[PDB]
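Notes follow once the structure below has been shown.
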Amino acid sequence: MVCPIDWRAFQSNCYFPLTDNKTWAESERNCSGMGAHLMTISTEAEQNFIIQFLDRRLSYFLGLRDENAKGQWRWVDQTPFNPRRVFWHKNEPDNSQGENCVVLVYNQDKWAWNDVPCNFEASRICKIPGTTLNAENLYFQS
């Protein structure tokens, strides 16, 4: 909720969109170190509000990880797989195989989850919890 500079405060979380080129592995790697995680869509509002900050052309990595077509859809954050909230793009062929990580892509003029090889580089969203309250002496040291 309280976050540095341009982190979009929403509810209790903060979401920062990046248009740089990173793999899902590197985006998870560059995130988390900031106390944040990749864009983990907890609510349909998380989605519908973040796509207002996202550019209608880039594809932004989400925190949904599967690591071998295991069926282990988990958000790298804490958020479990939302059974009521699965926003697939469509019956999308793409190229997804092996490791599969969903991104928010604007295609067919619709924002939706598109799962792509996590070794692919694309844009990303980083989400940090309102942990700034805990970072009082923490960041005072750091």
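Start at 1 and count along the chain as shown; that gives each residue its number.
Note: Cβ is positioned from N, Cα and C throughout, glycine not excepted.
Some features that Swiss-Prot has for this protein:
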type	residues	note
DOMAIN	10-127	domain 'C-type lectin'
MUTAGEN	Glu92 to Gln (Swiss-Prot position 173)	No effect on already low affinity binding to trehalose-6,6'-dimycolate
BINDING	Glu92, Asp94, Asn114, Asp115	Ca(2+) binding site
MUTAGEN	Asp94 to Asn (Swiss-Prot position 175)	No effect on already low affinity binding to trehalose-6,6'-dimycolate
Expressed to the nearest Å, what is the distance separating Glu92 (mutagenesis position) and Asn114 (Ca(2+) binding site) at their Cα atoms?
7
Cβ-centroid neighbourhood (8 Å) of the Ca(2+) site, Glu92, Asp94, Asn114, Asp115 excluded:
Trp88, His89, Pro93, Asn95, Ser96, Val102, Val105, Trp113, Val116
Sort out the sequence-distant neighbours of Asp115 (Ca(2+) binding site) for me: same chain, 6+ apart, CB within less than 8 Å of its CB, listed by position.
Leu64, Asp66, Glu92, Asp94, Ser96, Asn100, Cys101, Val102, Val103
Helix, strand and coil residues within the domain 'C-type lectin' (10-127) as assigned by DSSP:
14 helix, 49 strand, 55 coil
Spatial neighbours of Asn114 (Ca(2+) binding site) that are distant in sequence (at least 6 apart) but have CB under 8 A:
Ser59, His89, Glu92, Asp94, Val102, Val103, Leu104, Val105, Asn107
